[PDB]
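Peer 1: The following block contains the structure, expressed as structure tokens.
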Amino acid sequence: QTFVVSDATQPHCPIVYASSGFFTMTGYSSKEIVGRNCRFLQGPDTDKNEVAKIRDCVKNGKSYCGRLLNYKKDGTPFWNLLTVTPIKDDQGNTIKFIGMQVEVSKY
Amino acid sequence: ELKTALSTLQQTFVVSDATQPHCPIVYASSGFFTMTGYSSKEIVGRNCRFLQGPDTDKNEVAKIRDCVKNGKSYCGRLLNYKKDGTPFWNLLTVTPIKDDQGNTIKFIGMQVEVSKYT
Ligand SMILES: Cc1cc2nc3c(=O)[nH]c(=O)nc-3n(C[C@H](O)[C@H](O)[C@H](O)COP(=O)(O)O)c2cc1C
Ligand SMILES: Cc1cc2nc3c(=O)[nH]c(=O)nc-3n(C[C@H](O)[C@H](O)[C@H](O)COP(=O)(O)O)c2cc1C
């Protein structure tokens, strides 16, 4: 599974871990993207309503599941089957999120 | 590796196989025994519904069911019970894992026992 971990205890939820498969999928290196928000995957044709749904989920520490258009480092458009799942502490605070990505195949 | 990232987060989790009838647990992390009192011998190959009991909110359970059945994500809090009967609040996520055709093939469930000071 390709995935990233973002730290919700830091402003704007920066990536703190990218799996080897994220690099394989997107072309971006772990040194290019750690410390950054995952929004860099979006581009001209990404559905902004779907982005707004993710933003709401993230802001409220709840789970997102959906499909959105993203772009690789080289500009290649792909369909990303995405989940973003809050990780909570024992007080119910959202401390991290895990985002899991699947590139929809051509067939 | 996903398992490792999770362990770095000290996160209790299970994985269920949506390709098998009734979505059985195929893997449970060591924290799942610690939290629930159930061994992997008691839990692997079963559905996680065994953690529910008399006062579990059946309307919340229904929301989980409807997410699982439709390959979507659940997030919520419900009353669960340890092997010894102890009730606990379980802050639960259930997240579909999909193949490259959009088929839900597994789920990952992440549990947090709510602290006594909350
Ligand atoms: C852990 C995690 C993983 C994410 N992965 C993606 C991604 O794969 N693709 C994407 O377009 N957005 C992804 N996002 C969503 C963006 O980072 C951001 O939350 C979204 O663009 C909405 O907020 P904004 O409108 O302020 O950008 C992810 C978010 C989190 C927290
Ligand atoms: C991966 C995964 C983890 C789950 N973890 C829990 C859990 O920790 N506690 C719980 O009560 N139910 C858990 N469930 C939900 C139940 O297994 C079941 O889906 C739910 O009770 C609704 O279906 P049912 O009405 O047929 O029982 C989990 C389900 C999945 C797929």
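The residues of chain A that appear here are 133-239 by Swiss-Prot count, in order.
Cβ from N, Cα, C; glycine included.
As listed in Swiss-Prot for this protein:
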{"type": "BINDING", "residues": "A:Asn169, A:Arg171, A:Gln174, A:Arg187, A:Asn202, A:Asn212, A:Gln233, A:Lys238", "note": "FMN 1 binding site"}
{"type": "MUTAGEN", "residues": "A:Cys170 to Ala", "note": "No effect on light-dependent autophosphorylation"}
{"type": "MUTAGEN", "residues": "A:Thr217 to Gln", "note": "Loss of dimerization"}
{"type": "MUTAGEN", "residues": "A:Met232 to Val", "note": "Loss of dimerization"}
Peer 1: If you count the other Cβ atoms within 10 Å of each Cβ, which of the binding-site residues A:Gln174, A:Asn202 comes out on top?
Peer 2: A:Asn202
Peer 1: Please report the distance from the Cα of A:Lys238 (FMN 1 binding site) to the Cα of A:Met232 (mutagenesis position), rounded to the nearest angstrom.
Peer 2: 19
Peer 1: Tell me which of the mutagenesis positions A:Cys170, A:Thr217, A:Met232 ends up closest to A:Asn202 (FMN 1 binding site) in space, Cα to Cα.
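Peer 2: Nearest candidate: A:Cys170.
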Peer 1: Which recorded positions (A:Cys170, A:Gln174, A:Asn202, A:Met232, A:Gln233, A:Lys238) come close to chain B, taking a Cβ gap under 8 Å as close?
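Peer 2: Correct list, in sequence order: A:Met232.
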Peer 1: From A:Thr217, A:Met232, A:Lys238, which recorded positions have a C-beta atom under 6 Å away from some atom of ligand 1?
Peer 2: none
Peer 1: Using Cα coordinates, what distance in whole Å links A:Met232 (mutagenesis position) and A:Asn212 (FMN 1 binding site)?
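Peer 2: Per the Cα atoms, A:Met232 (mutagenesis position) and A:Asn212 (FMN 1 binding site) stand 9 Å apart.
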Peer 1: Given the FMN 1 binding site residues A:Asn169, A:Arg171, A:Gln174, A:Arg187, A:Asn202, A:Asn212, A:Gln233, A:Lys238 in the record, what is the largest Cα to Cα distance, rounded to whole Å?
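Peer 2: So the maximum pairwise Cα distance among the FMN 1 binders is 28 Å.
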